Amino acid sequence: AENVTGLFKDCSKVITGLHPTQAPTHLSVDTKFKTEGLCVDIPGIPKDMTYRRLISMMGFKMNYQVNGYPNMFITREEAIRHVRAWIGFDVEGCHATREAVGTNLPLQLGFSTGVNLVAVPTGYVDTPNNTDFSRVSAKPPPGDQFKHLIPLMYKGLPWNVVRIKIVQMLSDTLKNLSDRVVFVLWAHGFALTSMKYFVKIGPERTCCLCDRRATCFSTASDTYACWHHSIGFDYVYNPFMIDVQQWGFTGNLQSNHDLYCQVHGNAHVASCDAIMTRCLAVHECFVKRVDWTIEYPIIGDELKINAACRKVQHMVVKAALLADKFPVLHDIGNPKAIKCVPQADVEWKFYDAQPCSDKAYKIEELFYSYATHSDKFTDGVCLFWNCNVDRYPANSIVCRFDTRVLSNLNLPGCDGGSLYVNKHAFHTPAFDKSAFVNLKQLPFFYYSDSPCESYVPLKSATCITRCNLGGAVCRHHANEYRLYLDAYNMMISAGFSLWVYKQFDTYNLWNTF
Amino acid sequence: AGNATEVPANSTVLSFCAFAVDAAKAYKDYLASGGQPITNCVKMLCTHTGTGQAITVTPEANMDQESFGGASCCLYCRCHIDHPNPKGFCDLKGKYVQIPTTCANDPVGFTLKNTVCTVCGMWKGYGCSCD
RNA sequence: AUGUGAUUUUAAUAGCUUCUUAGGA
RNA sequence: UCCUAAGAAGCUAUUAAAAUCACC
Ligand SMILES: [Mg+2]
Ligand SMILES: [Mg+2]
Ligand SMILES: [Zn+2]
Ligand SMILES: [Zn+2]
Ligand SMILES: [Zn+2]
Ligand SMILES: [Zn+2]
Ligand SMILES: [Zn+2]
């Protein structure tokens, strides 16, 4: 252990060492030649011409700082900013048993995508003339903890077919999410060893035939590609990785995931450890509270979905207030104090979760739980807009994100709840029916006090205006109804689900006229 | 299990050079930006009196030349990746490299930049006398 | 001989420093 | 006041064994 490392550790079982030439370092020369730190050329001992030594690619240390070359590992204030590009990664290994002992070649790779890739055991065997990347003999790990790697060593694909089904899975997942990949690892010690095989870091490059960042390398034709143009490109160009065990975690993976989540399981399979490694790393960064400082790029419909939500929220709240005449209206989870319907008579008690960077409007601080506050708010109606409470009371206007809808916005997350990353990161919990045992669904309708001014005539009882009640429907409200329908359908497509109290009556809006 | 080959002084530059699309350029850029050369090269206690040539079967070292073992003056043999030479075979592995002692604190970075004169066996520009 | 590390101890071995005793200057 | 030999203590390093934690 005198200034040595486990990297490139010769794992052969030949008793002799190496010749003075054809030896990579000074520590690999045999004892017959090594004299006072300066090897001697004995003309008697000839050099080996036929030998194969399995070099162990274990213990890579990516702590380099070079000027043009980006760093692989990232800080968890730069990995929370790239959350669309998290792909968990866990690698199961097989130990070398015949003619080589001492290194774990990779057998089973697994990602957060859900794809297990078996590979043949393949290692870097250092022949006299080159480093012959080739199949070595291996045994699967010992014990009844690893018994599903007993059949896997008799199947799999070579590493020039498991290098192109990693740039066909990453490229199909992250085609539309992001333009980099952040490999969330549990213990980087073996994930780096298993990334020597399909990763080529290099200077920051730009895609061929295109203008996006270059994230896929092709060794056959020496070019680079972004995540769209990578058809046939085999080597992943600069990834970024992150180690979750270096966030102060003491214990196993299934004894650190199973404290936050009861949905995932079946550990020590690669696709179910790479899912837990990302589940634990989404929890430890996002489930605490939404961080309002970290903006996010605009993938698609971010401007339209949010403005449509504001439009429909301005409508449903004002409609329910003008229809049922609630004396006071509460508010929960509204970070700022921004009155949705400011032109109202109700007193807007901002029962926020926590005061956020301003007390100019005296937002109150209160946390909500069902068994605690089931009988605390009895007066009026409480607008739980985008709140995450376990169960809602019997008088509310709720808008909860239905976390079972999958899109390029709604990334998978912890405890079956998901991360809806739209101009901010919201880790909304699982959409269960038990939350809505005091509520009903909301009908679709449009209600306005704007006087009518003087194309297809549309007759729908859902629209609530004195013009559609008459014989002729004005063109001053048909486009309004169509815009509102477009906003509502875009909202429902986005994944929200509106809910309302039991006594909500759409005919109560009519007597207002 | 296994007989260790590397030192922790190398495990920053070797790892970074194991992953590289171009291994020579990445090592030159590591050398430029605050980088220590690859230590632990194999060195020959030669008679140090011999005619100078780049690549020989036995170390023939001039008075201005340190003769190293030819597997530790090749970055690709030293990072265990594939040589860019066609037929993928190393030319330096098996023969003894002669590095001029003025630039022999960093052997690996000499064989990347310099070349061997084909007609007189000397390091071109470092004693090749073809005027 | 059958996998990779990391941290503690417990043995020897080597080096340095401090203290005690003895010999010499 | 200095040099050498022995004993004790401390620090560091090398090998060996054991124990714990993570990876497999
Ligand atoms: Mg793992
Ligand atoms: Mg695992
Ligand atoms: Zn492209
Ligand atoms: Zn989970
Ligand atoms: Zn009208
Ligand atoms: Zn070589
Ligand atoms: Zn010449």
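Per Swiss-Prot, chain A residues shown: 5926-6379, 6390-6448, in order.
Even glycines carry a Cβ here, placed using N, Cα and C.
Record note (Swiss-Prot), natural variant A:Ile5967 to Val: In strain: Omicron/BA.1, Omicron/BA.2, Omicron/BA.2.12.1, Omicron/BA.2.75, Omicron/BA.4, Omicron/BA.5, Omicron/BQ.1.1, Omicron/XBB.1.5, Omicron/EG.5.1. The unchanged residue is displayed. Cβ neighbours of A:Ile5967 (variant position) (same chain, under 8 Å, six or more residues apart in sequence): A:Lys5957, A:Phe5958.
Look at Swiss-Prot and you will find A:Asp6015 (among others) tagged as active site. In the shown protein chains, 29 other C-beta atoms lie within 10 A of the C-beta of A:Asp6015 (active site). A:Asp6015 (active site) falls within a strand when secondary structure is assigned with DSSP.
Among the features that Swiss-Prot reports, Mg(2+) 2 binding site is placed at A:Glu6017, A:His6193, A:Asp6198, with the record citing experimental evidence. Taking a C-beta cut-off of under 8 angstroms and a sequence separation of 6 or more, A:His6193 (Mg(2+) 2 binding site) has the following same-chain neighbours: A:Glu6017, A:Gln6070, A:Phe6071.
Per Swiss-Prot, the feature Zn(2+) 15 binding site maps to A:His6182, A:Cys6186, A:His6189, A:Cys6204; the stated evidence is experimental evidence. DSSP classifies A:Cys6204 (Zn(2+) 15 binding site) as helix under the three-state reduction.
If you look up Swiss-Prot, you'll see A:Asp6198 (among others) marked as active site, on the strength of sequence analysis. Within 10 Å of the Cβ of A:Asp6198 (Mg(2+) 2 binding site) there are 23 other Cβ atoms, across all protein chains.
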- Query: Can you name the recorded positions among A:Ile5967, A:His6189, A:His6193, A:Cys6204 whose Cβ is less than 8 Å from some Cβ in chain B?
  - Reply: none
- Hey, for the Zn(2+) 15 site built from A:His6182, A:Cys6186, A:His6189, A:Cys6204, who else sits with CB inside 8 A of the CB center? A:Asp6183, A:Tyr6185, A:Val6188, A:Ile6200, A:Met6201, A:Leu6205, A:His6208, A:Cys6339, A:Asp6340
- Task: Count the other Cβ atoms sitting within 10 Å of the Cβ of A:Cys6204 (Zn(2+) 15 binding site), across every protein chain shown.
- Result: 23
- Message: I'd like the number of other C-beta atoms within 10 A of the C-beta of A:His6189 (Zn(2+) 15 binding site), please.
- Response: 20
- How many Å lie between the Cα of A:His6182 (Zn(2+) 15 binding site) and the Cα of A:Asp6198 (Mg(2+) 2 binding site)? 10
- Message: Using the alpha carbons only, what distance in Å do you get between A:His6189 (Zn(2+) 15 binding site) and A:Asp6198 (Mg(2+) 2 binding site) once rounded?
- Response: 9
- Message: Cβ within 8 angstroms of the Cβ centroid of A:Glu6017, A:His6193, A:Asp6198: which residues besides those meet this for the Mg(2+) 2 site?
- Response: A:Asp6015, A:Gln6033, A:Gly6035, A:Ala6192, A:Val6194, A:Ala6195, A:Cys6197
